Amino acid sequence: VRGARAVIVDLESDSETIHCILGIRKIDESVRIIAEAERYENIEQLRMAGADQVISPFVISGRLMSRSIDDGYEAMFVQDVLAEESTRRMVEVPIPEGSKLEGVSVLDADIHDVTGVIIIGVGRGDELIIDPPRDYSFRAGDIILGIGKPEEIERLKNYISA
Amino acid sequence: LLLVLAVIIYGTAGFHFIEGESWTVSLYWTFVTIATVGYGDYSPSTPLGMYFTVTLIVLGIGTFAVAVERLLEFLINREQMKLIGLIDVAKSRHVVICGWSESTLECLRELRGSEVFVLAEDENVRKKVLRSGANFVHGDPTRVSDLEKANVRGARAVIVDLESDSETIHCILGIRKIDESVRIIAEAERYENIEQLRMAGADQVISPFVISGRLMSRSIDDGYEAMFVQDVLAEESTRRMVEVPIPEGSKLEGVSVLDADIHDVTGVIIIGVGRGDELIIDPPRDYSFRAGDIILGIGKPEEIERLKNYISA
Amino acid sequence: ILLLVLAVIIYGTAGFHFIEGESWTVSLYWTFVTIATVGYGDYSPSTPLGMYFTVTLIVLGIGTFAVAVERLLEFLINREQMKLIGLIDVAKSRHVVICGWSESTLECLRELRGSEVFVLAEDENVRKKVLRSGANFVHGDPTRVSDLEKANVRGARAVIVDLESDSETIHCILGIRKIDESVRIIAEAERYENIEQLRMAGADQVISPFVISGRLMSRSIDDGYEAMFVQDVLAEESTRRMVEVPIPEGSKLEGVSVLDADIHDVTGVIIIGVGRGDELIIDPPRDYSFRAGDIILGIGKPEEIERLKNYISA
Amino acid sequence: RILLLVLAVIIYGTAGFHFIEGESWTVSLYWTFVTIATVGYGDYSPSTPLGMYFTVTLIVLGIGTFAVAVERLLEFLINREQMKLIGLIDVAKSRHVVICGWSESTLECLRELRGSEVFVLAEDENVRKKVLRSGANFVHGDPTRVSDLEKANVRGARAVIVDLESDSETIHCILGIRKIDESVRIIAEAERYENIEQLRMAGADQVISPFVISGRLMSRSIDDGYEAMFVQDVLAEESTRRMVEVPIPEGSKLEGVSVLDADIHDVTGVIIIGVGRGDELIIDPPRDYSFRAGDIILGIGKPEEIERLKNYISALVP
Amino acid sequence: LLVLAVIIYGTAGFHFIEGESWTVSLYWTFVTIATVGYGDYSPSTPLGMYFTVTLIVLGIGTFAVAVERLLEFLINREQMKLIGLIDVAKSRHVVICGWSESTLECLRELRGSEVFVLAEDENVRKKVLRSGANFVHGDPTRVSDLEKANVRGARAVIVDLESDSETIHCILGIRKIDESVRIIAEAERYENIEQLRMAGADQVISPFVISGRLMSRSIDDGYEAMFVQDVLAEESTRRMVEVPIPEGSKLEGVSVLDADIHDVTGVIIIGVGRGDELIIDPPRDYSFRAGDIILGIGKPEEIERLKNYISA
Ligand SMILES: [Ca+2]
Ligand SMILES: [Ca+2]
Ligand SMILES: [Ca+2]
Ligand SMILES: [Ca+2]
Ligand SMILES: [Ca+2]
Ligand SMILES: [Ca+2]
Ligand SMILES: [Ca+2]
Ligand SMILES: [Ca+2]
Ligand SMILES: [Ca+2]
Ligand SMILES: [Ca+2]
Ligand SMILES: [Ca+2]
Ligand SMILES: [Ca+2]
Ligand SMILES: [Ca+2]
Ligand SMILES: [Ca+2]
Ligand SMILES: [Ca+2]
């Protein structure tokens, strides 16, 4: 575990998951820990134990269920963007240092028009802004969350450099 | 059954001759002496009745105790028949949940405010279900006679998560033997049986472990992928993900989405557009909006309102 | 449910109001006595328009009341608990919460005779023993936070945690630290291999009895006095009690070295250790300067306990 | 019995090579050992077809018997371990310790008995792996069956330690021990307080009730945990203070000397928490306790000041 | 069939591919396949060095096929063939269906007889061998498995299974094979001793009924239970023996009182056996017929005396 890229933890019960996480942090207190949460009631308890990211697939499912009564496009969206069988892949693209976009407003940049990548969100460290407002200034090192074909991602990666 | 009448008629005789009452006065006495009401309109007027008073206390008590249990059971099935009568009017809009899992629980928490029935084979869940806000129906969701007990026919939709995928499939078949048109949403424990669920009549299928495992993998490098899905689904964020329908005879029918500049015009992100039973993610620029198309987008509730107007005639 | 109770009540007060000719006051006491079989006597059927209405109202009213009386008591077992549950408005370190029912938490409870303690357990049959040991019982999963709140862990004296596994024990502690993050948490550890994990979760004090027992065993091979001591001080059968004594501000001992203080000579109380915050020094050196607030750990007779308690004040 | 049959194929080959090709008693044995062990050096091939039959059948049937010897040899590799074990049980003047049951306690006990001869006896086979990495020998057997207590050489052991799954089984084991060595020291863990006496009735010398200890420490740790901090810290070797039992030899400078007259804490710095008279211990002895010979002094102190008590206590020179 | 494959490939590749006789070419195959590889026929041409590797593989498969299948078959066949030619086997064997504490304690008294245990639980195998009996893994209710214990032509079959139903089910299966072989069966409930006999149980022993009655009789004084348990152990010097009255007896027609057996031989006559029924404490005027069976307690020395006192 020490000198691992990350550790993914899904054990039979949430207690055992936690108990595992604490043990990890008693070895490599910085290695990335991703953990599955069976109950919503203890997402926070998992994070307290040192879980860096927490995915609770039953909470996702139930909410997708409810949204799939009227029309199922919500659940259709989530599942298809995540399969590489869909040509649209969901990629995180970094803004290089000394960017052509540093300081450029997202509206001034017209990324959707320029590269065809849909900007679903923009990442500032460990927090994410979905559908950024028009007046969001691109800083360097921001992370772009987007959907697009592999060809139009390569275009954004060039459009973003110095 | 017939034994309850025996003590009643037996009392009407010991008051008809042994206390000097009519058949109508003796019958009204026996029904009150059995319920220990002792209102008082007929007390033993002769020691042949005061003897009959002591003796009928045993015979009258037995008829009262047996009748309440059978009538309450007949009032509990009638309450089951009267509770069944209330779901039929609410039925053009009710939702039936087959199985009680963590998935179906968190779905129910987002259906706060609808007529919902949970059907589960384990009884102790009833307390949890009621403190969660739904009606409970004890039954095996594979037996059709219990699906009928939840008025699955003519429901808004039925949601199905059972212990295994085999039971889930079996249940869907039971539904389609009642309402072959009701919307069926079902979770699949294994990816290996998504198609089998759809073959059996599942209209929409959600596989949360495939969602999970994939978010896990994408959370190693950077966790924004997993962060996106989970946040769009909580109603607490100002960005809501809404399906917007394109009315017939729209300002957009035949208008290209590139000519529409919807993100530019209304600020709503267009992540996909739906034509019937399929959804196209990041639609191409030259997609003609037909009538009835569904717009899948994220946006502020204000800029959603702009999309709803910008799309009309 | 409550619609059946209104039926016998409304139909009887009306069937005596019109079908027997009574006021609302005579008909309701008629229905309330005819349905409840009280038969106080203020309204019996004086006409067969009532004698028919009596039997049908009393039968339907006796049957509807019988279903309703239990429903009221079922609401009176939870709502009378809800008025008593509403009564815990103290904002004080009064009660003690014990999470889990093991043999340890039983032996602990037997030494808390005279205190108000709450046991929180997921297994229901435990209720009989808990009451016969002197505590109140709360049915709930001590890992669920909404059930920790059912024991008012928030603003408790301390919480004691022994669950079936160490994983469950940890999970509970983390939940506690999500309500009252300062309450003292005492937790039992089944494996030595994860004591640190228990403290990481927020347990202030951790007791691992298999390590105690294992170590006492090892020491009882040759001669058993090591084990004999630990078990004997903890039973009140010895006249010697083991007490923690604090050093107040303005002591006759404040700043005085323990050798110059010569506590063993002065008071006869054995000084096995002195406590500084969250750490303890056993058999302190002769040249230990007592600071204020130090805790003195000692064994002695109840008479000589008072002497050290006097010797330390102004 | 079946393994006893394996020796036959070698001799039949030693017979099938002695006459069917004309070899001596010395030549017949050297031929079979290469044909059966598949070494096949090659010094004897069929010079008449009558030998190729007796060779091939005896080489094949004997080769199967040669391979079978490994299983007996693996048993023979356990008997050579018995010749090395005989050298270790006579290393010093202390004999071995038997641990009946594998609990978390006996695991923690075994970990502090590093350096004594220890044998664990448990009916669970998978326990064997943990026992070896914990440093003791394992014996697969039911510690209630006496024929399996005997398999752990309980007679003439230093002591036997008993923690079984239930208190009932523990008792049965103790009684089993006492049907062999009615004097060997028996230490037993008690899972319920309700039957300590029953454990001693069966012949248990010392009984440890870790739930009674623990339950009581909790009750006392609510306010401040120095009590519990004390017990656990005296028992870990990480603290510099050791808790030692010191005996008062016959004819001591202290025989007849009061514990107050001895000024032991002042003289030696060792804290005297108790003194032992046989199978009972007096905690915080009264000021006028007369030290007799053979009494045991229970005290805490640094290794240097332990040395001080050991001399201040010793007997006068002849 | 695998042994023939390497044999055919090897005995020809040394007869033709290197020039050896029919006896020399096959002798090459038998050592190279068993990896003995003595060496008297090695590849003298690469045409043999090529087939050597293939024959080393093909011969290894036949050697493994010959070693695993034949040696297991050579250990069980050696038990049936060496027993037939070296020394004789006294009488037919015994079958024990089920492995309980009863059938275990039964085996302790059949030390030195050919016994076969049939039980469906495999791990029982080791204990049975160290008890001195042979083991057969099978369900004693399935008839095809009773056939596996040679029930037919057994001396007797002893049946104690987990439940009384399974015991019965077993008994009926036996009688569907050897409808005369002696069947002894343990009864867990008194309520169905008769049902066991209906199924064909010749003798029925119900050890819990014995125990309970011994318990009750052991309250006042325990000599009853002391008697039963000690007469049955050979640790007691008194053994309980069945002695037959030979044809043309010295006692035939002699009253038991006229015979004074207790006085004459010291054997206590606890009962006398007339076929499948037993008379306990016979009356004084019981005439000894020939072939009657005497049930008695005595030391081994005084039994030999009765056996002489009883002859012609
Ligand atoms: Ca999982
Ligand atoms: Ca929808
Ligand atoms: Ca695009
Ligand atoms: Ca599920
Ligand atoms: Ca990523
Ligand atoms: Ca926007
Ligand atoms: Ca415990
Ligand atoms: Ca010792
Ligand atoms: Ca003292
Ligand atoms: Ca234990
Ligand atoms: Ca304290
Ligand atoms: Ca010192
Ligand atoms: Ca049995
Ligand atoms: Ca008796
Ligand atoms: Ca005799």
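By the numbers in Swiss-Prot, the shown part of chain E spans 25-336.
The backbone N, Cα and C atoms fix where each Cβ goes, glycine too.
For E:115-230, the entry in Swiss-Prot reads domain 'RCK N-terminal', with the evidence type sequence analysis. For the domain 'RCK N-terminal' (E:115-230), the DSSP-based tally of helix, strand and coil residues reads 45 helix, 25 strand, 46 coil.
Annotation of the published mutagenesis E:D184 to N in Swiss-Prot: At high calcium concentration, mean open time is short and mean closed time is long compared with wild-type; the original residue is retained in the structure shown.
For E:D184, E:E210, E:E212, the entry in Swiss-Prot reads Ca(2+) binding site. The number of other CB atoms found within 10 A of the CB of E:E210 (Ca(2+) binding site), across every protein chain shown, is 22.
Under the heading domain 'RCK C-terminal', Swiss-Prot lists E:252-336.
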Cβ-based neighbourhood (8 Å from the centroid) of the Ca(2+) site, residues E:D184, E:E210, E:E212 excluded: E:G122, E:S124, E:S126, E:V183, E:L185, E:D188, E:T191, E:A209, E:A211, E:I229, E:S230, E:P231
Candidates E:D184, E:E212: member of the recorded positions with the richest Cβ shell (10 Å): E:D184
C-alpha spacing of E:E210 (Ca(2+) binding site) relative to E:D184 (mutagenesis position), in angstrom: 5
Secondary structure content, the domain 'RCK C-terminal' (E:252-336) (per DSSP, counts of residues): 24 helix, 25 strand, 36 coil
